Amino acid sequence: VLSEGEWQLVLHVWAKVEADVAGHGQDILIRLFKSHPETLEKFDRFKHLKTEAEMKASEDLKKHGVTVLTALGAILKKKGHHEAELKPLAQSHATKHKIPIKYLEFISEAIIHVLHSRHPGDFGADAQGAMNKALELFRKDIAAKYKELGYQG
Ligand code: HEM
């Protein structure tokens, strides 16, 4: 289900992301919070931000965007061989933050939306299919770790 060619498509669009990690991460989180506002409830100090301009001007939200894309990039670059990177993320998101897999689906949809909006010429059907499979693998593997930790979300 991911060939080496599909991993190259994932990593090619990822290189485009890496031209501006902060701006992509801001836009991904803003998209997630506008599409699925219940996710904001997990963030004590984004949940009171009243407007898109306030979210874009928040240095903390920008830093979070970088933290999320740095961890995800490190995972994608392993082309599936991501146990050591993914295990601690599962641990925190299951046991501390309590993030259900459906919220990982929502942020995956936000990732695809922003990548396509910013890079349509590098993110056609085949590259989208490859990224969807890579994100599905990430979510499948995190869900298995969730269960191993006793969290069934
Ligand atoms: C691609 C998916 C995601 C990645 C790679 C990611 C990555 C991270 C990283 C690296 C951290 C800091 C270290 C840690 O606590 O593990 C973190 C913190 C956290 N994440 Fe995620 N995350 C993802 C999705 C989500 C989603 C969808 C939510 C909420 C709807 C969420 C909620 C949180 C919370 C509440 C924290 C703690 C924030 C703080 O205390 O500053 N995460 N995440």
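By Swiss-Prot numbering, chain A shows 2-154, in order.
For this deposited structure, the header notes the method as X-ray crystallography, 1.1 Å.
Every residue, even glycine, has its Cβ placed from backbone N, Cα and C.
Marked as domain 'Globin' by Swiss-Prot: 2-148. According to DSSP, the domain 'Globin' (2-148) comprises 117 helix, 0 strand, 30 coil.
Within the same chain, residues at least six positions away from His65 (nitrite binding site) with a Cβ under 8 Å of its Cβ are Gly26, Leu30, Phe47. The nitrite binding site annotation in Swiss-Prot covers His65.
Residues annotated as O2 binding site in Swiss-Prot, with experimental evidence given as evidence: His65.
Per Swiss-Prot, heme b binding site is recorded for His94, and the stated evidence type is experimental evidence. Its own atom aside, the Cβ of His94 (heme b binding site) has 22 Cβ atoms within 10 angstroms in the protein chains shown.
What Swiss-Prot says about the natural variant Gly122 to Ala is this: In metmyoglobin. In this chain, none of the residues that are 6 or more apart from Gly122 (variant position) has a CB less than 8 Å from its CB.
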